[PDB]
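K.L.:
Shown below is the structure under consideration.
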Amino acid sequence: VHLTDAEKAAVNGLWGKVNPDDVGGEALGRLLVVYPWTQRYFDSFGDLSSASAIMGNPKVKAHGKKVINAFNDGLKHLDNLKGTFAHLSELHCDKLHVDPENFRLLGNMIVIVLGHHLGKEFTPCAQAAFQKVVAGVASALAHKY
Amino acid sequence: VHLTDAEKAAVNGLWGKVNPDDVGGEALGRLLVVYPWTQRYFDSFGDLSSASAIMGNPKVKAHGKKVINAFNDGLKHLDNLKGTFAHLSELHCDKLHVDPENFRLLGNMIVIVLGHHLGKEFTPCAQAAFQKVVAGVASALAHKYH
Amino acid sequence: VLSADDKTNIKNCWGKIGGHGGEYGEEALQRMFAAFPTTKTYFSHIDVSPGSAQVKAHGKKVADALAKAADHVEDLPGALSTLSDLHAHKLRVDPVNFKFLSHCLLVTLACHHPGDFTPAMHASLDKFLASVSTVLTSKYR
Amino acid sequence: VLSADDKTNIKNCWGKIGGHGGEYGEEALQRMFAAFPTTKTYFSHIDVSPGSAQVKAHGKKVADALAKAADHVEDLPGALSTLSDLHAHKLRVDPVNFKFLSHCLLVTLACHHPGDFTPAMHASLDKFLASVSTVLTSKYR
Ligand code: HEM
Ligand code: HEM
Ligand code: HEM
Ligand code: HEM
């Protein structure tokens, strides 16, 4: 978790002009569409058999709100990411048995949704800074293992 | 690494009846055959043109000796993989930019070479114990990413 | 993608396997359950104990599928589409479990056919299992 | 493997891309160099500075190759055999790099065509680039 002063100003300067709840909703929704096997882990979610269904699913939107809230903690405490994501690391790896490679997939979904929502403002430099973050958050949840 | 006492006696016993030098050499060789893009990381080794060439290569055989010595140190200090491999973690990542995904590929190559050498003695249980070691070793070299 | 040499080698391997197939498929599954306990999730409904007739029978089903895939190397999506619906549409298996099983299978062959398991064969077999894995995890109907 | 829906989705996207291809290839590479500085090693012999004529030229080369892959979707091994010898035999490119460029290409298309970049489109394009990557890192003849 580098984040220089220029990378700091880019991350929170651009994070402040998106709706974080919607970002988490769409990014999760897209993960379920693009990588369909992830649907299995979310069986508490009801029907997940189509693109129109899973994007309109309330349980999905509510959970993206949960997922982005945990992500938001990360930005505040980039100094101790491994300790911030302590409980969640245990949850995904022991109770849920989620393969670590799936973490970097959801991270990528977050990244492209920002781009989807921001367009030309999501510059190559701003991607790099957000890429450093999502990779850090991925290796903080996996890191048993 | 977990490792129970029966899981310990399974690892040190079967390791004792193989030649680590030969296991290291073949594992590296097989990595260079099966996953050909890794050949690029070893430019220092001269031509790696074919299966026939990369197995007879004395510089591959000698490097497999170096890889397996590091692996051997792991068995002695399973309490602290992160410290045992910290120096090599810096070399492979900061200096050579080897992607962590490759680390587990060489881990797999070691496991199959053992079964190749041990036959029906490399039991499912014996594989399970060695799988924990190689995954532990792999993630100890990647621990700088983090 | 598989070359001509890959095609030749896969045929030459499943010739040597022949009827020893189910025996190895059983051992592969048994290796997978032991080395990667995560995979037991997908088999909650059957007895998975080391000695188990249900695992023995499922091994024979897997071996025939690999034998069929070896026959139709040139058209893998065609021959296996029934299994692709099972694994991708119905079961939605995580693709990492296919790497786990592919590896356990390659360990098995190395234990039983170490004269035939040359680095060049290993390569051909690994690409095979990868492209068989790709079709099975992949959803196209 | 790509379904029928996957193919027509690919065809429509490269339809809607038209002449803008060169700009998106360029941008994708800039993003790959910036976000994954490891990939710069492969381009040691050209100028890789943000605004670079060499990167702009290469950007267009990539776009043409992707445009040709969208035409011959049903024969990706055939259409890109030359590019497969370049990247797999000659250049020896590590597969992760393709995942890096694929992703940076999807970010670009999301930034420029957010209306047409639906969840269902994104699934098709991710699958398309994955199969393009498989062929490119493969080694046959
Ligand atoms: C970006 C990384 C991720 C973050 C920040 C994250 C965050 C969270 C949080 C905060 C919860 C608990 C919600 C609560 O407090 O009630 C949760 C639960 C869960 N997560 Fe994740 N997650 C991540 C990655 C993933 C991925 C990729 C998967 C897909 C395999 C996954 C699967 C699950 C499941 C199945 C639950 C339980 C949901 C339930 O209560 O039914 N997680 N996640
Ligand atoms: C998986 C466990 C691994 C172990 C235990 C290991 C071990 C070692 C050791 C001990 C050295 C330094 C020897 C010396 O200083 O003379 C070394 C160097 C090196 N390793 Fe590995 N390594 C591993 C993984 C890999 C993999 C998968 C690759 C393939 C990309 C790789 C590529 C290299 C390269 C390029 C060097 C330097 C080459 C040279 O000395 O000219 N390493 N390794
Ligand atoms: C990699 C090559 C594989 C092949 C060729 C294969 C083949 C088969 C075959 C032939 C069947 C039986 C078809 C039937 O009559 O229902 C089956 C079922 C099944 N497979 Fe696989 N399989 C493979 C990998 C996997 C993996 C990696 C998993 C996950 C650990 C898995 C999980 C299952 C499950 C849960 C069933 C249904 C069992 C039942 O309910 O009877 N398969 N597969
Ligand atoms: C699917 C994505 C990719 C496509 C469509 C693609 C296509 C191409 C094309 C069309 C060329 C020029 C062919 C020629 O006339 O020589 C080329 C060259 C090259 N590619 Fe790629 N490639 C891809 C991925 C990659 C990746 C991920 C890397 C590694 C970072 C890479 C490294 C190179 C290099 C080093 C050259 C030679 C450049 C030169 O000196 O002219 N390619 N590729």
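All chain D residue numbers match Swiss-Prot; in order, they span 2-142.
Heads up, header says this was done by X-ray crystallography, 2.7 Å.
Cβ atoms are placed via backbone N, Cα and C, with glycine included.
Taken from Swiss-Prot, the feature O2 binding site covers D:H59. Marked as heme b binding site by Swiss-Prot: D:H88. Per Swiss-Prot, domain 'Globin' is recorded for D:2-142. Per Swiss-Prot, natural variant D:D6 to A is noted as: In alpha-2.
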K.L.:
Treating G and I as helix alongside H, and B as strand alongside E, what does DSSP give for the domain 'Globin' (D:2-142) in helix, strand and coil?
P.N.:
111 helix, 0 strand, 30 coil
K.L.:
My understanding is the cutoff is Cβ-Cβ under 8 Å with a sequence separation of 6 or more in the same chain; which residues meet that for the residue listed as 'heme b binding site'?
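P.N.:
The residue listed as 'heme b binding site' has long-range Cβ partners D:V94, D:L137, D:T138.
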K.L.:
Write down the Cα-Cα distance for D:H59 (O2 binding site) and D:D6 (variant position), rounded and given in Å.
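P.N.:
So the Cα of D:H59 (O2 binding site) lies 31 Å away from that of D:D6 (variant position).
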K.L.:
If one looks at the chain holding D:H59 (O2 binding site), which residues at least 6 apart in sequence have a CB under 8 angstroms from its CB?
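P.N.:
Expected: D:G26, D:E27, D:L30, D:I47.
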